[PDB]
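Accompanying notes for the structure given below.
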Amino acid sequence: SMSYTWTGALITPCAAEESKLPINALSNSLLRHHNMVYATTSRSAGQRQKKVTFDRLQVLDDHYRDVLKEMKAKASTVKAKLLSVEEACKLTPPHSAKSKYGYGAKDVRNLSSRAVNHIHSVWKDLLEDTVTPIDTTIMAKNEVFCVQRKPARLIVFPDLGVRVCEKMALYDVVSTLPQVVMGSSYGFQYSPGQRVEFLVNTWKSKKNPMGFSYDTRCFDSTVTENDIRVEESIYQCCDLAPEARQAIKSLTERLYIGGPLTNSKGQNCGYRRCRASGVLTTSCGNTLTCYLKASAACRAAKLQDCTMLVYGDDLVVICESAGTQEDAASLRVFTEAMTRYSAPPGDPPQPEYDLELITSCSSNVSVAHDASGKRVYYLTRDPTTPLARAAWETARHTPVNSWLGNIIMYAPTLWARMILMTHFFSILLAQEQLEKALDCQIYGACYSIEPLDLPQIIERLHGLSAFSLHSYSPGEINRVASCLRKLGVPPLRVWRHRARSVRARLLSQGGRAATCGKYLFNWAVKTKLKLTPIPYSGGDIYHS
Ligand SMILES: CNC(=O)c1c(-c2ccc(F)cc2)oc2cc(N(Cc3cc(F)c4c(c3)COB4O)S(C)(=O)=O)c(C3CC3)cc12
């Protein structure tokens, strides 16, 4: 079965699209090499269409069925509830795409009679009809990168009314089932500090640890009808209301397995027979499907004492080494098994014998030291894309503020602290916008967050140590320094000078502002203060 069929109609935009980095009076203070930063547009959609369109073959063996039976046995212990229309509505983001039938996201959130009436009719239709394919819109995503250019990724999503109905049927399922089925292997359950702790203790639990990342090429396209039906059979193991069972069956048959693709102008672009990236079950589905295939592939490879970590289509296995040559042999068998299950790799997997050399979800573990001199592990990444996006966001207001998301999730890193915090707090000070809530996206969920609350948020996610880390590793410092030279960002010495000023300015304002000065910028001062404590990817999900 081909992942997609195409009619020839183009994937069209719904608004003007910029590819070139916008420049304002603040741009050069962050980044000088402007031509290295670009945004993707619908003009490259055709190139992506070629990449994501291919034939899938699946061969399923006993290892696959054995693991599935185990997953279903765990799923059988889960009890999930239907959300009411009101509850589902409150989970709808304020800036979620409006319905084709005369209401928007704010009408949903307000429980307006028109929006509520349509939702009730869509739900009734799901209960009454389990066959008619549901329409979807296909769009090119506009995302920002540094050169070496990527073609635009594609998003596929149904109408707002359907999206609310997905929440009613499945929000409690996708929120509760994966952790029960996959246990400690389900990566979404951890804060950044908990995840790094899990990874470290997992590495030390093995006598001779070996680990590897495995990244599938265009995972969404490798997901077959079988895969999506097997996912449904897992959901249906739950203790559910009969009305929920029918809605889940209907959504699977009419939406999740496949459907027609329509562009922004209303033309049929073709047909999908693989994972839709903009449905509620995308994250949960990919995570279950990746975990199933990978667990079965570990058994085929005879890998000893495996601990897996899975987040969507991102996979890491840490296991007991059988020797360097034996380990390398077993990874080939793994890849062969994964390939028979439809999930061949982008690059072949590599065994690693140092935890810090495994990269996954674009991240790796590194080490720094706290105020006492004790080693502290933390998750970091190559800062090139965060910084390119920060540059765009310096001159353009965007729907999601990646800089804010990055400060929160990478708070302990030397690049988030020295550059992102310093740059954006300076901007916020100048416009007196410290108290203004901003949208950012964490694990695919949209959150509205006031910058003034960052200290409390960072402590809870990473611990108090995130405000006093020092003596970073030579490898991490060198990667950061090299990235700055590459993009024409000023060197770290300049950012320390700027941070002193930004800190002084925050202290001057007092209150929560001064708390941001004290905690976020203690690294900048020569004589430190002793810091005490402070008193659904594509799923269309929102939280306060
Ligand atoms: C690969 N599997 C894992 O679970 C992860 C490893 C990893 C595992 C094993 C290794 F050996 C090395 C790294 O490192 C990780 C780092 C993160 N973070 C970064 C991050 C990545 C993202 F894609 C997103 C977000 C954050 C927010 O919203 B996004 O969807 S972090 C520092 O916030 O914790 C995550 C996040 C998304 C859950 C997972 C892993």
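We number chain A the same way Swiss-Prot does; the residues here are 2420-2567, 2573-2959, 2974-2982, in that order.
The way this entry was determined, per its header, is X-ray crystallography, 2.1 Å.
Any Cβ shown, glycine's included, is placed from N, Cα and C.
Taken from Swiss-Prot as is:
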BINDING   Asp2639, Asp2737, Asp2738  Mg(2+) 2 binding site
MUTAGEN   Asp2639 to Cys, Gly or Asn  Complete loss of RdRp activity
MUTAGEN   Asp2644 to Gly or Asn  Complete loss of RdRp activity
MUTAGEN   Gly2702 to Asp, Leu or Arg  Complete loss of RdRp activity
MUTAGEN   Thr2705 to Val  Almost complete loss of RdRp activity
MUTAGEN   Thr2706 to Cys  Almost complete loss of RdRp activity
MUTAGEN   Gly2736 to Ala or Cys  Almost complete loss of RdRp activity
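Projection of Swiss-Prot feature records onto the structure.
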| residue | record | CB count, 10 Å |
| --- | --- | --- |
| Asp2639 | mutagenesis position | 17 |
| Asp2644 | mutagenesis position | 22 |
| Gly2702 | mutagenesis position | 21 |
| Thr2705 | mutagenesis position | 27 |
| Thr2706 | mutagenesis position | 25 |
| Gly2736 | mutagenesis position | 21 |
| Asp2737 | Mg(2+) 2 binding site | 23 |
| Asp2738 | Mg(2+) 2 binding site | 20 |
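Within 10 Å (C-alpha to C-alpha) of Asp2644 (mutagenesis position) lie the following recorded positions from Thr2705, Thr2706, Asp2737, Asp2738: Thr2706, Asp2737.
Using CA atoms as reference points, the mutagenesis positions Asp2639, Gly2702, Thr2705, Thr2706 were checked against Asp2737 (Mg(2+) 2 binding site), and the closest is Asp2639. The 6 Å Cβ screen around ligand 1 retains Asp2738 from the recorded positions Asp2639, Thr2706, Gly2736, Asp2737, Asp2738, ordered by sequence position. A Cα-Cα distance of 17 Å separates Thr2706 (mutagenesis position) from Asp2639 (mutagenesis position). Look at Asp2738 (Mg(2+) 2 binding site): DSSP puts it in a strand. For the pair formed by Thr2705 (mutagenesis position) and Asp2738 (Mg(2+) 2 binding site), distance between Cα atoms is given as 16 Å, rounded to the nearest Å. Across the structure, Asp2738 (Mg(2+) 2 binding site) and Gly2702 (mutagenesis position) are spaced 18 Å apart at their Cα atoms. The residues near the Mg(2+) 2 site, meaning same-chain residues not in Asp2639, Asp2737, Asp2738 whose C-beta sits within 8 angstroms of the mean position of the site's C-beta atoms, are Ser2637, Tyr2638, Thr2640, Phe2643, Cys2714, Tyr2735, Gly2736, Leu2739, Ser2784, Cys2785, in sequence order. Once the 14 unmodelled residues between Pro2959 and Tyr2974 are set aside, the endpoints remain 31 angstrom apart, Cα to Cα.
Spanning 5 unmodelled residues, the distance from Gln2567 to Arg2573 taken between Cα atoms equals 6 Å.
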